[PDB]
Amino acid sequence: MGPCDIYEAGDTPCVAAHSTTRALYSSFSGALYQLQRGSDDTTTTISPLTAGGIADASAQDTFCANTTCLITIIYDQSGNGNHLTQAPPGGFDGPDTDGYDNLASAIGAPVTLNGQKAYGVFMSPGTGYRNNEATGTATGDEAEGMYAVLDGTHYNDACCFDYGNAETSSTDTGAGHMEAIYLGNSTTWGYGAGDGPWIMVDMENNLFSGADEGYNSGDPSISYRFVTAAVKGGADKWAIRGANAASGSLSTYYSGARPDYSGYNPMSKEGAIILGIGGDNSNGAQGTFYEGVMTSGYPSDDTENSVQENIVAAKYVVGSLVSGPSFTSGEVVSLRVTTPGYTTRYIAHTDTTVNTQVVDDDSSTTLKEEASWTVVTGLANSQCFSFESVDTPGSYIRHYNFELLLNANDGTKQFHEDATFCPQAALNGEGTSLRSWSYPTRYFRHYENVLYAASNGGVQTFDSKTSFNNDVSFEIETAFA
Ligand SMILES: *[C@@H]1O[C@H](CO)[C@@H](O[C@@H]2O[C@H](CO)[C@@H](O)[C@H](O)[C@H]2NC(C)=O)[C@H](O)[C@H]1NC(C)=O
Ligand SMILES: *[C@@H]1O[C@H](CO)[C@@H](O)[C@H](O)[C@H]1NC(C)=O
Ligand SMILES: *[C@@H]1[C@H](O)[C@@H](O)[C@H](CO)[C@H]1OS(=O)(=O)O
């Protein structure tokens, strides 16, 4: 019995069931999600390895070898056709072609489920999925449940990392026109105890941590690396439940009346589905989605408790973000360019500008230090790495407007995320490619001898697909200094 078999048994069946990690029905063996690769722009689907089983991650690794992959579609396993696709422009434009939101990397969110590798949906700011043509989803004041298993440590305070019911126009049509899980440390509207992040409910013109606008004491800060967020809503009732998706039970952080403010009772739900964005296409948020559903009707505590027990038995554990040669903390390296015609150039810097330059045993000591990097434990992720300047200690390679800069560590979360890179076996097979931890669609990429955090295709000039594989591949060499 999968989560959707459990909801079904409670007479509150799934009407949308979305996972890149596993089947949510014991008898589901169809496509979980679709991949598109940058090498030829073709697509494939990933299914469970067994009916009711875990995603075929090895089939993703095969399709995505020596290239980059986007998740184009998260299929609805319920049969309602409620597939999640690239989110369209709305009240806000996204950063992608015609104001669409970015697709997620296929490889930003590696996990194992009971020891078996799978991939979640790692969503950087500007990433979003949507279905504005959804069937069987609750509308008006009709009862619904939902849950998502999310990364409790991947979040920001920008609007809005949501999963659930939103507006079919992708615009703000008012209070009560949304009911979606929120995860992050936004304090623009609601917040809970501590420093966050919180699970809140986006009802539009508000994230609610409970009955009141703003502070509600009973909504705790989330500790867990994997968080089960379970939200439900009916006729002037709604609840927030939270669990460690790896251990134990759901606790109820809110349950009772609609917030007693203009437009939240009755609700005006439109039945659209969003992931990673606000209802109005607010696209500043980040977070990671592994699995989730939306139901018809108001699930009992008992149904959700059984879903949580099943989630625990799926045994979510952090996967490896790193492949290829990789590094040790304290090692000093030079990174050689492998692109034919630039194979004597190394990653260097001129002040804050990270670039490539010819470096050999006759270069000035100045340039030798600028082309030498102390590798340290990743500032935002201890599996990955940060690249510290030899000539400027305490300064690291960080992306900013997708250009690589050498900036001083200012101790902030944002700097740490922008300065964390995950070594990957080079796309051209010569050494390492360095994937952005925070924007895993992007890699260290030289373009006109300057370093960018470039995507394999995209809206920036430095995202050119020409020579991408070569331009993101670097040999790890003894530091000049
Ligand atoms: C959300 O949490 C982050 C991380 O703790 C907060 O980060 C601080 O943000 C301010 C400016 O926004 C910086 O000056 C601090 O240096 C940040 N701290 C760290 C450790 O990075 C952020 O403020 C929180 N947002 C809200 C609304 O509370
Ligand atoms: C593909 O990437 C792997 C890992 O770097 C490497 O062994 C292989 O040689 C590469 N092949 C091509 C065609 O680039
Ligand atoms: C409206 C968006 O669709 C929600 O995600 C967000 C919070 O409820 C709202 O933003 S607004 O700025 O309050 O309109």
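Here, residue 1 is simply the first one shown, and the rest follow in order.
Backbone N, Cα and C define each Cβ position, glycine as well.
Within 10 Å of the C-beta of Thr187 (mutagenesis position) we count 16 further C-beta atoms, all protein chains included. Quoted from Swiss-Prot, the note on the mutagenesis of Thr187 to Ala (Swiss-Prot position 204) is: Reduces thermostability and catalytic activity.
Neighbours of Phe402 (substrate binding site), defined as other CB atoms within 10 A of its CB across all chains, total 18. Residues or ranges marked as substrate binding site in Swiss-Prot (evidence: experimental evidence): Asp202, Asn205, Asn206, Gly279, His399, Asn401, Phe402, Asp418, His446, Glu448, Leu451, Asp471.
DSSP gives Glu204 (mutagenesis position) a coil state; it is part of no helix or strand. Note on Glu204 (mutagenesis position): other Cβ atoms within 10 Å of its Cβ, all shown chains, come to 25. Record note (Swiss-Prot), mutagenesis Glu204 to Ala (Swiss-Prot position 221): Impairs catalytic activity. The unchanged residue is displayed.
The annotation active site, nucleophile is assigned in Swiss-Prot to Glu204 on the grounds of experimental evidence.
Listed in sequence order, the residues of the same chain lying 6 or more apart from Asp280 (mutagenesis position) and placing their CB within less than 8 Å of its CB are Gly90, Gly91, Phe92, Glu167, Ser170, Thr171, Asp172. The secondary structure of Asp280 (mutagenesis position), as reduced to three states from DSSP, is coil rather than helix or strand. In Swiss-Prot, a mutagenesis experiment is listed as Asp280 to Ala (Swiss-Prot position 297), annotated with the note Impairs catalytic activity.
What Swiss-Prot records for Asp280 is active site, proton donor, and it gives experimental evidence as the kind of evidence.
Rounded to a whole number, the distance between the Cα atoms of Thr187 (mutagenesis position) and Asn206 (substrate binding site) is 10 Å. Residue density at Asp202 (substrate binding site): 29 other Cβ atoms are found within 10 A of its Cβ, drawing on all protein chains shown. Residues from the recorded positions list (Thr187, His399, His446, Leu451) with a C-beta closer than 6 Å to any atom of ligand 3: none.
Cα spacing between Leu451 (substrate binding site) and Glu204 (mutagenesis position): 40 Å, rounded to the nearest whole number. Secondary structure from DSSP puts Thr187 (mutagenesis position) in coil. Distance between Cα atoms for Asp202 (substrate binding site) and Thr187 (mutagenesis position): 13 Å, as a whole number. Comparing Cβ neighbour counts within 10 Å across the binding-site residues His399, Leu451, the minimum falls on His399. The distance from the Cα of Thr187 (mutagenesis position) to the Cα of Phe402 (substrate binding site) comes to 27 Å.
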